[PDB]
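Visitor: Below you'll find the structure I mean.
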Amino acid sequence: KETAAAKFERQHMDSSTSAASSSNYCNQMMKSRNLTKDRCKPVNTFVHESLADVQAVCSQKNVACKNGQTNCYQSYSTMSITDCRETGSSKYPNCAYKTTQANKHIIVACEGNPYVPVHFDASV
């Protein structure tokens, strides 16, 4: 089954664009990345950076995750991100999202050898 690292990349990485190009970015990406298949995922963040730059966060500033786990890390730098969260009209299977552009630090949880992101915890 899909590894946690691979699921992180599918859910959260978008190295192919520098930022969201339109209000329909989230609608399209949430669909394309299969985050609407079984239910409407309520909130999601995409990171517009190289994969290596995001993986490198696992060697940056340690911080406890929202859930208290201690394997979370904050990026030293801000990153281009897109926040996606459901609109009031979102109704499965017609999932609908608001796209918001931002430049923020990210917080990810890391696991494994190589030690890589497995969960997107927050934009801050």
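The residues of chain A that appear here are 27-150 by Swiss-Prot count, in order.
Per the header of the entry, the method used was X-ray crystallography, 1.0 Å.
Cβ coordinates come from backbone N, Cα and C, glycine included.
In case it's useful when we look at the structure, here is the feature table from Swiss-Prot:
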BINDING   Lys33, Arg36, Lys67, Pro68, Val69, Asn70, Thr71, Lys92, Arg111  substrate binding site
MUTAGEN   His38 to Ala  Loss of activity
ACT_SITE  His38  active site, proton acceptor
MUTAGEN   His145 to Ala  Loss of activity
ACT_SITE  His145  active site, proton donor
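Map the listed features onto the structure and describe their local environment.
Guide: Counting Cβ atoms from all protein chains shown, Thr71 (substrate binding site) has 22 others lying within 10 Å of its own Cβ.
Long-range C-beta contacts of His38 (mutagenesis position), restricted to its own chain and to partners at least six residues apart, with a cutoff below 8 Å, comprise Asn70, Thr71, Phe72, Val73, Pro143, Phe146.
Reduced to three states, the DSSP call for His145 (mutagenesis position) is strand.
Annotation for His145 (mutagenesis position): spatial neighbours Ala30, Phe34, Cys91, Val134, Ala135, criterion Cβ-Cβ under 8 Å with sequence separation of six or more.
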Visitor: Counting Cβ atoms within 10 Å across all protein chains shown, which of the binding-site residues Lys67, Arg111 comes out on top?
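Guide: The residue with the most neighbouring Cβ atoms within 10 Å is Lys67.
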Visitor: Taking 10 A as the limit, how many CB atoms besides its own sit near the CB of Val69 (substrate binding site)?
Guide: 10
Visitor: Rounded to a whole angstrom, what is the largest C-alpha distance between any two of the residues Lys33, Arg36, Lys67, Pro68, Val69, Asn70, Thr71, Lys92, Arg111 that the record assigns to substrate?
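Guide: Across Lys33, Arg36, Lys67, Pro68, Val69, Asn70, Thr71, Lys92, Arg111, the two farthest Cα atoms sit 22 Å apart.
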